[PDB]
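Working notes, structure below.
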There are 6 protein chains.
Amino acid sequence: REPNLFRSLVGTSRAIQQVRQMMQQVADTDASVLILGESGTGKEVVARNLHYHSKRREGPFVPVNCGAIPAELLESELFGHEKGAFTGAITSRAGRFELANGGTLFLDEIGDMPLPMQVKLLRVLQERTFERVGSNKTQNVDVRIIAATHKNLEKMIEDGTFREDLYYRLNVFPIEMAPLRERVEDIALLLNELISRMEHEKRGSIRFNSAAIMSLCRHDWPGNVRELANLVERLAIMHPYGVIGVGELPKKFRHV
Amino acid sequence: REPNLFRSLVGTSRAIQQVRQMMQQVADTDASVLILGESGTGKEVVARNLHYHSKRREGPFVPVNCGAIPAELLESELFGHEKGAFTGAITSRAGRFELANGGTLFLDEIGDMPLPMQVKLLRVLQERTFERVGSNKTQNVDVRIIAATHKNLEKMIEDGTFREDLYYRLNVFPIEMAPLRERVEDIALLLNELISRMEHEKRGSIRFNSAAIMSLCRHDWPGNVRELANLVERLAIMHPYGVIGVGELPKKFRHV
Amino acid sequence: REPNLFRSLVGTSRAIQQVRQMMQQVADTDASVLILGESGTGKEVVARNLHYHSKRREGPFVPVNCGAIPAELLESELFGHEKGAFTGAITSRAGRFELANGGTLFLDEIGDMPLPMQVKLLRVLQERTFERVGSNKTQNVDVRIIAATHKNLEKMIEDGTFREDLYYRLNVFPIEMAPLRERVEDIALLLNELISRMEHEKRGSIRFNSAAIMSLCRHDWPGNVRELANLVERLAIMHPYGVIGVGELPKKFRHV
Amino acid sequence: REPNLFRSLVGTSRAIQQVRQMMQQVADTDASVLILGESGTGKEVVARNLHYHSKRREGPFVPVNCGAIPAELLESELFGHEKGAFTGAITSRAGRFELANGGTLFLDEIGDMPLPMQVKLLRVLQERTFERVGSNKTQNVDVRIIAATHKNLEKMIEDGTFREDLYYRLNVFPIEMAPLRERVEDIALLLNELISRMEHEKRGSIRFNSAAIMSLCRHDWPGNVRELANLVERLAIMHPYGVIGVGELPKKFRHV
Amino acid sequence: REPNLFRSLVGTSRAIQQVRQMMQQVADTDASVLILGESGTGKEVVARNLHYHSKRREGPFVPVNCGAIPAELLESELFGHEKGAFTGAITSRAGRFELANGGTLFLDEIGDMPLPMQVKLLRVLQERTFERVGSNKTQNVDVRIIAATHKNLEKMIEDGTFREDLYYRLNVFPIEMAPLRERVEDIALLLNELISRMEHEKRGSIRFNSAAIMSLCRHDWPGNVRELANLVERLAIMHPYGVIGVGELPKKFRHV
Amino acid sequence: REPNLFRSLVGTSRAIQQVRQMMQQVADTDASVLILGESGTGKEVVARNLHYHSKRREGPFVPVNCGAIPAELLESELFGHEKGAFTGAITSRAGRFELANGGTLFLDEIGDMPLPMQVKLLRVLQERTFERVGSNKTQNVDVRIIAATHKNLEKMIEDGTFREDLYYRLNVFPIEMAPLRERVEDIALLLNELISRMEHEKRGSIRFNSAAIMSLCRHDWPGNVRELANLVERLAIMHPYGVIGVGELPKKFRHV
Ligand SMILES: Nc1nc2c(ncn2[C@@H]2O[C@@H]3COP(=O)(O)O[C@H]4[C@@H](O)[C@H](n5cnc6c(=O)[nH]c(N)nc65)O[C@@H]4COP(=O)(O)O[C@H]3[C@H]2O)c(=O)[nH]1
Ligand SMILES: Nc1nc2c(ncn2[C@@H]2O[C@@H]3COP(=O)(O)O[C@H]4[C@@H](O)[C@H](n5cnc6c(=O)[nH]c(N)nc65)O[C@@H]4COP(=O)(O)O[C@H]3[C@H]2O)c(=O)[nH]1
Ligand SMILES: Nc1nc2c(ncn2[C@@H]2O[C@@H]3COP(=O)(O)O[C@H]4[C@@H](O)[C@H](n5cnc6c(=O)[nH]c(N)nc65)O[C@@H]4COP(=O)(O)O[C@H]3[C@H]2O)c(=O)[nH]1
Ligand SMILES: Nc1nc2c(ncn2[C@@H]2O[C@@H]3COP(=O)(O)O[C@H]4[C@@H](O)[C@H](n5cnc6c(=O)[nH]c(N)nc65)O[C@@H]4COP(=O)(O)O[C@H]3[C@H]2O)c(=O)[nH]1
Ligand SMILES: Nc1nc2c(ncn2[C@@H]2O[C@@H]3COP(=O)(O)O[C@H]4[C@@H](O)[C@H](n5cnc6c(=O)[nH]c(N)nc65)O[C@@H]4COP(=O)(O)O[C@H]3[C@H]2O)c(=O)[nH]1
Ligand SMILES: Nc1nc2c(ncn2[C@@H]2O[C@@H]3COP(=O)(O)O[C@H]4[C@@H](O)[C@H](n5cnc6c(=O)[nH]c(N)nc65)O[C@@H]4COP(=O)(O)O[C@H]3[C@H]2O)c(=O)[nH]1
Ligand SMILES: Nc1nc2c(ncn2[C@@H]2O[C@@H]3COP(=O)(O)O[C@H]4[C@@H](O)[C@H](n5cnc6c(=O)[nH]c(N)nc65)O[C@@H]4COP(=O)(O)O[C@H]3[C@H]2O)c(=O)[nH]1
Ligand SMILES: Nc1nc2c(ncn2[C@@H]2O[C@@H]3COP(=O)(O)O[C@H]4[C@@H](O)[C@H](n5cnc6c(=O)[nH]c(N)nc65)O[C@@H]4COP(=O)(O)O[C@H]3[C@H]2O)c(=O)[nH]1
Ligand SMILES: Nc1nc2c(ncn2[C@@H]2O[C@@H]3COP(=O)(O)O[C@H]4[C@@H](O)[C@H](n5cnc6c(=O)[nH]c(N)nc65)O[C@@H]4COP(=O)(O)O[C@H]3[C@H]2O)c(=O)[nH]1
Ligand SMILES: Nc1nc2c(ncn2[C@@H]2O[C@@H]3COP(=O)(O)O[C@H]4[C@@H](O)[C@H](n5cnc6c(=O)[nH]c(N)nc65)O[C@@H]4COP(=O)(O)O[C@H]3[C@H]2O)c(=O)[nH]1
Ligand SMILES: Nc1nc2c(ncn2[C@@H]2O[C@@H]3COP(=O)(O)O[C@H]4[C@@H](O)[C@H](n5cnc6c(=O)[nH]c(N)nc65)O[C@@H]4COP(=O)(O)O[C@H]3[C@H]2O)c(=O)[nH]1
């Protein structure tokens, strides 16, 4: 497809070793999972996996980042409106819970997802149903829940904004991501992984010379694995077939 | 092997078309062939072919450029010395006529090959034999003769140095090469041919960007196809995997 | 996808060199471009490029050949009908200007596009808006315009049918295509380009022997690059894996 | 290398299944093996295997077909002459027993190998040594023996020519080859095996259309697997890249 | 796409040879074809072919297995409902005859397709039209008919359930499939065919060792080619990159 | 060829980074180089490189491990005997200094190379010549010297056995290898490097599952890179095409 994320649990480091260990624990289960760590540390891929090697791989998988949807529509996107009961609901659409009936569904920066919405959220993981936008009726739903916030919820609770009964039911399996800069053993490795995706995205393929590679083991990766993903995609279309490096990368990681 | 010459009769141009036409004429035959044209215009390859699609492909093929051998040894290299009859002949070696018995044998810049030697040469293509260094005996030899001089023999005759009975027996099939710079339709074409050899010579492979390619269609090629061959080999080891161009080639063909 | 056009600005010839030169001129710009030349001389590809290496590659690209659409619908296809204001408009569709908001949009044989329609056309490149089918309202539109007529407009003007103010605003960048038969240096080249597309279209791959290739450098190509494209596609499905040639091509280019 | 034999124990048929069964029996052993069957039924390959999956793969393997060597030299080729003790022995050469010390050594059409020579042969597999040409000395030799005659020895014994004590020591493990025409399940299979060798022998690769393949399942194969090997090699150089068939093969197997 | 069926008329055996012979007979024709044999013996592929090498390949191809659709909807799926004339017909859908106008349409286990429906069926292959769900109007239709029942119709007729005038018009070309277990020459062959599909379905590729292959030539294949297809797909995702066998397959075909 | 060593300066770790740094220092030079570190830590490859990116790549390279040659012959192997001046010198052979005239020559565990021999050694790097076995004559020699001892020479000096003037002239460029177990960042990396060699050594190719890989990052590598090289070669012939791991490796690195 067009996604921009890949095989990403490749790795030597003990860092990523133990995050794989984490994954073993919880992989038999239908119970909820919470992924914590900085953004762009490959959370989605961690989830996407849990799906496949679940008992429900044959079903669907819905990602929804609560970030990018505005606040007002957030309810219909998730639950669904029968045409008319929402001022300007022209379509009899389905929510993502409708959609994910069968497989699992993925939630991004839950710490973002508003106080009003997270209440209803509590229901459906206790209620076993939900009511569409403007409907007195409850609908049966088999769905496994995975969610990922970049933020700390222990402090989201004290501050109020997060309800301590959501949290109680989502921490059956904590998994804690490691930032890429704690994983530098593993740079090289997935860089291979990368051009092996991209080689079949665009005309061409690149290759990093050792010069720029060490240089990439230098950097911060505040944006982590996602940041790097963006970067490799750029050059793979920018100079295709070419070597890469030595200093053909952004003037930023010009590192000694 | 380690040779540095290739598939080289690739080509659109009428120039190389008619040199292929030439090849058709003479390809059924066991009779001698003379190839004329500048050096490094791929003569050898023209011969090497005539061999394969002869009736004798299953036999051998000996190249000898009269240039690079010194003058004194020229006779033993070609005819062979029984140990002792040459002051310091420690080995009972064979000549190239011994060697090429069966297949064919290739002679470079015949215009170079000394007056003394070319006399004996006349013999064996009339004599049907030759005598080794220091031997009263004649040896039966089945060999087809191909030869290539960069120089004009019509003027080698008037000036003396070439015997008009050699020439009479070698022009059963003239073939006249076209200099590469008369063949620029065909640059691109064999450039492909080239990295397809070299890709399996060294680690890597290159690729020319369109920038440098037009730039290569500019140049003289005084050294012709051979010159270009040397050039592609250089960069294929120099920067491997990389793009080539735009101006990574020698400061020479920096051409607008 | 299923298109049947490719990498096609491959080429040695000065012909295609200067048509690439043309492309350099106008590639920074948002201003209109007019491509002139015979049909099937690869015009679309010339446009498609200008898009990618524009500032708007990330947007869309809409091709519409005024030829194949009938005359009556031509307005709604381009501007769009709100259900009902067109006798039998059941759908609230969008036009191609709606569609191309963001990227650029491509027009074929403008010399065909009727007198009535080209008037409205003038508006939107001056008006900065357009009104849908049966709507009193104007809609803001950011779109760059490229168009290609096989016909001569200087004579389309004298004859009347083309308005001299369209033409004034479309000739900011003329580009003039070269017919394939003026580009025979370049046949071979893109023939490679071709089986390298098609090899991943169908089971198999072909290859042209030198016999049929020279034979293809013979031909007219009244249909030019498009004609050849059709031809290679045919055999690539007709005899797959096979050699091609010598006379397995249509009895037409049977050429000495 | 240049051999012309391959992976050839590929196969569905019960015929070749049981000849593989045979191979299992005897594969642990250092004791002699006799392979019986028509020529060109791939005997050598059957041996070559037994070597590799012996305990001595790390050693050498010498093939000698008693056929192609003349009768007089047969002794020195096998045992070796110290320069001078053979009228015209200029070289202090080694025999094949010298040579195969370590690995194993392969003998073809033993039924051919003369009465005089097979006597000495008996010695070394009992004697544990041999004496070079013109030497009073015996030399220690560790060698495993495999041999293959196209002919029946039970009748070679009655007729005299074969000694009943050779035979007694060589039938520790009989293996009996199946003629290719008893193995037609398996044609297709190794035909794949074939172009997968040859594809890396010469420029190109071929492919058989279904037409000619059934046609090849028709034929006798008096020459068996070897015959077919010769055949595939021919076309792989004859028409390269091309389809093969339908009737591009020799006018012989033109079969309905 | 996601189908799970392939190149499947690969084969040595006389069994599959004559089923290919069958295909030759009827391939010029627009007249109806009936395919008989057990399920999962690759019927669809036999049809899909007849399409391509028909005169109508450029058109569409609709498969409909009368099995999996319930009984009540069977009419609208095939003929199509204008919104409203069917209690709960919200959509103005098309039938498969609408759909297949142009190409051909495929019917599975006709022996299943109910008495009521097969009457109307008779009409359209005589009537040259059909009437949508709840419409007094007849619609012109150019469609070629192929159908496949696992069951015997001669006994479907005596028992009643099948009308002897359907049958009369469908047996212009009988083709009779051979069960896979009558085709064991051909196992190996298409197994190759298989990983060559699947290698481009999922990450990886497998390979069968000879151990498990003979073991697969053992089995029943009550499910025939389809059964095997399911099987190869399983392991290709189960253990990817790995060898397969020896006993990594289901405990079922554990065969001596 | 048949060597069993590869591309081996692949690596993330600071360990191997600084050993590459070392290499930069000394790469312009003709002066002697000493490589210290445990055996099997890839010393040869470190040298082999220095050659290529020297000014003398176009020349030869001779490896001689003083270990495996016995003590008595050590002089002729290095210097060369004219037939007769050594009791049983039948051949007029050349030494390795003869041989390496032009390129460079490599010496293994110099700490092994006997007191007698290392004296003469001193000469030639001061003398600029050497005398063959049994010759009053000195021969001019242009050779660059690289040598590698597993042992510590500072203590080889105190103990006597190593002469403090050898050492003075060999430490123009020290390079100090890092044991593989200090380089575990880099395991994975060169493991790739490995099957990419071996894939073209034997039929097949393997692949390590993540299971066994972490397990390989566990181990000691007393034998270091060489040890691992031996290991990968083993399985690449042992189980070919297969996965490797999880515990198909020797019962030794069975590591938790
Ligand atoms: N188009 C394409 N996209 C790719 C490829 N590799 C990774 N991706 C994308 O990036 C994610 C990487 O997943 P993973 O870590 O390999 O983790 C994968 C892998 O663990 C496994 N998996 C997924 N598909 C297959 C498959 O077809 N065969 C096998 N053997 N395993 C699979 O389940 C997870 C499912 O991942 P996804 O949900 O697909 O999510 C995948 C996929 O969506 C690829 O080769 N092609
Ligand atoms: N010389 C030549 N080769 C061709 C052509 N079309 C396809 N190929 C070859 O086919 C491979 C895959 O083509 P694909 O299936 O479209 O798969 C393509 C396609 O998925 C995508 N892609 C590459 N270039 C373009 C492009 O210009 N436009 C679009 N839309 N997609 C592209 O990337 C994939 C791989 O491209 P590559 O890495 O080049 O690898 C390409 C290239 O080897 C052609 O017109 N000329
Ligand atoms: N990563 C990795 N890949 C390896 C290694 N060894 C072989 N390969 C792969 O195998 C291909 C051919 O190896 P080859 O048979 O030796 O054939 C080689 C060999 O003939 C020659 N060659 C390349 N590099 C060297 C080198 O450093 N030394 C020598 N002596 N020959 C080389 O060029 C051919 C092709 O080299 P490539 O173009 O790279 O293509 C190589 C490369 O893809 C390795 O140690 N590491
Ligand atoms: N599926 C497929 N289709 C192909 C391929 N190559 C060409 N085509 C089709 O034919 C047109 C040829 O474009 P171009 O001359 O290569 O000119 C291309 C090329 O100049 C550049 N371009 C397009 N896509 C890519 C890409 O993915 N990577 C890079 N590096 N350049 C691209 O922009 C132009 C965009 O062309 P398009 O609009 O795609 O239009 C492309 C594409 O639509 C291919 O490999 N795969
Ligand atoms: N032996 C065998 N090999 C298979 C099979 N399926 C796929 N392959 C191999 O996979 C390559 C690409 O398959 P693909 O992804 O479908 O990509 C295919 C697909 O895009 C298209 N294609 C080829 N044949 C057909 C066909 O019969 N029907 C359809 N719908 N598409 C086809 O062309 C592409 C390349 O086909 P190829 O050139 O053959 O190259 C094929 C072929 O090497 C199979 O069933 N048997
Ligand atoms: N150059 C080349 N020649 C080939 C190839 N395949 C077969 N041949 C020639 O044909 C014979 C076929 O042997 P096999 O039946 O595969 O039987 C082979 C196979 O059973 C096994 N074997 C040999 N070499 C290797 C290897 O490198 N790796 C593995 N895994 N097995 C081997 O031992 C037997 C040894 O056969 P050979 O004595 O070599 O004799 C081989 C070989 O000499 C090939 O891929 N390349
Ligand atoms: N276009 C082009 N491609 C080249 C050239 N040289 C090598 N290749 C490519 O490299 C592959 C292997 O080359 P190789 O290592 O010499 O391995 C060669 C070589 O071993 C042998 N071979 C092929 N043609 C010839 C020839 O004309 N003369 C000789 N002596 N050997 C040949 O067959 C192998 C494979 O040939 P292919 O099947 O073509 O596969 C070739 C071809 O893909 C070239 O000059 N032009
Ligand atoms: N994606 C993909 N799918 C494949 C491939 N090979 C087979 N299939 C699927 O499995 C069926 C096998 O068809 P077939 O026996 O090869 O029989 C094929 C073959 O006989 C021929 N055919 C189909 N497409 C092509 C093509 O693109 N090129 C050529 N030369 N022949 C084709 O017509 C029949 C049409 O088959 P389909 O209706 O496509 O149905 C194909 C296709 O739907 C493949 O390589 N890629
Ligand atoms: N190391 C690495 N290699 C990659 C990656 N993405 C693509 N490749 C390489 O690209 C080939 C085809 O990728 P594709 O076009 O997506 O075509 C893929 C895709 O169609 C499908 N596929 C494989 N794995 C997955 C997966 O995890 N998820 C999904 N959705 N599809 C997959 O199977 C095809 C072939 O997969 P392969 O057999 O592996 O063959 C793959 C693999 O060689 C990656 O993230 N990492
Ligand atoms: N057959 C084969 N053998 C291989 C290959 N790669 C490595 N080896 C063996 O292992 C050594 C690894 O060298 P390196 O670290 O790549 O270091 C290499 C590399 O740095 C460079 N080099 C050597 N050959 C080539 C070449 O053909 N092209 C380029 N670009 N560089 C080369 O010089 C060094 C010379 O190494 P060697 O003396 O050859 O020693 C090489 C070579 O002998 C390969 O692909 N094929
Ligand atoms: N099915 C089949 N395929 C063949 C055969 N011969 C060659 N190939 C293919 O050709 C590739 C290289 O063959 P190669 O040039 O001999 O290069 C061979 C050769 O150098 C060596 N090799 C492999 N097997 C053997 C063997 O059994 N005996 C010997 N002596 N060498 C082998 O390893 C290289 C690569 O072998 P692969 O990894 O298999 O990769 C092989 C394999 O893909 C054959 O008889 N049957």
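Here chain C follows Swiss-Prot for its numbers: 138-393, in order, are the residues you see.
Any Cβ shown, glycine's included, is placed from N, Cα and C.
Per Swiss-Prot, the feature 3',3'-c-di-GMP binding site maps to C:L142, C:186-189, C:330-341. The annotation ADP binding site is assigned in Swiss-Prot to C:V147, C:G177, C:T178, C:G179, C:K180, C:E181, C:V182, C:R334, C:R363 on the grounds of experimental evidence. What Swiss-Prot says about the mutagenesis result for C:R144 to A is this: Almost complete loss of biofilm formation. Mutagenesis annotation in Swiss-Prot: C:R185 to A, described as Almost complete loss of biofilm formation; the structure shown retains the original residue. Under its mutagenesis entries, Swiss-Prot includes C:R185 to E with the note: More than 75% repressed pel transcription. According to Swiss-Prot, the mutagenesis experiment C:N186 to A carries the annotation: More than 75% repressed pel transcription. According to Swiss-Prot, the mutagenesis experiment C:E330 to A carries the following note: More than 75% repressed pel transcription.
Features as recorded by Swiss-Prot, highlighted on the structure.
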residue	record	Cβ contacts under 8 Å, 6 or more apart
C:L142	3',3'-c-di-GMP binding site	C:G179, C:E181, C:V182, C:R363, C:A366
C:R144	mutagenesis position	C:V182, C:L327, C:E330, C:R334
C:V147	ADP binding site	C:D323, C:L326, C:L327, C:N329, C:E330
C:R185	mutagenesis position	C:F198, C:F243
C:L331	3',3'-c-di-GMP binding site	C:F143, C:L365, C:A366, C:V369
C:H337	3',3'-c-di-GMP binding site	none
C:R340	3',3'-c-di-GMP binding site	C:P377
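Residues from the recorded positions list (C:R144, C:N186, C:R334, C:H337) with a C-beta closer than 6 Å to any atom of ligand 2: C:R144, C:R334, C:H337. Under a cutoff of 8 A between CB atoms, and with a sequence separation of 6+ in the same chain, the neighbours of C:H188 (3',3'-c-di-GMP binding site) are C:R194, C:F198, C:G240, C:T241. In this structure, the binding-site residues C:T178, C:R334, C:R363 were compared by how many other Cβ atoms lie within 10 Å of their Cβ, and the smallest count belongs to C:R334. Cα-Cα distance from C:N186 (mutagenesis position) to C:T178 (ADP binding site): 15 Å (rounded to the nearest whole number). Maximum C-alpha to C-alpha distance over the listed ADP-binding residues C:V147, C:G177, C:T178, C:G179, C:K180, C:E181, C:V182, C:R334, C:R363 is 18 Å. Listed recorded positions: C:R185, C:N186, C:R363. Those with a CB atom under 6 Å from ligand 4: C:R185, C:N186. In the three-state DSSP scheme, C:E330 (mutagenesis position) falls into the helix class. The DSSP secondary structure for C:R144 (mutagenesis position) is coil. Reduced to three states, the DSSP call for C:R363 (ADP binding site) is helix. Only C:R340, in sequence order, out of the recorded positions C:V182, C:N186, C:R334, C:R340 have a CB under 6 Å from ligand 8.
On its own chain, C:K180 (ADP binding site) has C:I172, C:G174, C:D245, C:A285, C:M314 as residues at least 6 apart in sequence with a Cβ closer than 8 Å to its own Cβ. The local packing around C:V182 (ADP binding site), expressed as other Cβ atoms within 10 Å of its Cβ over all shown chains, amounts to 16.
Of all Cβ atoms in the protein chains displayed, 17 besides its own lie within 10 Å of the Cβ of C:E330 (mutagenesis position).
Residue environment of C:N186 (mutagenesis position) contains 15 other Cβ atoms, counted within 10 Å of its Cβ in all protein chains. Less than 6 Å separates the Cβ from ligand 5 in the case of none of the binding-site residues C:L142, C:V147, C:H188, C:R363.
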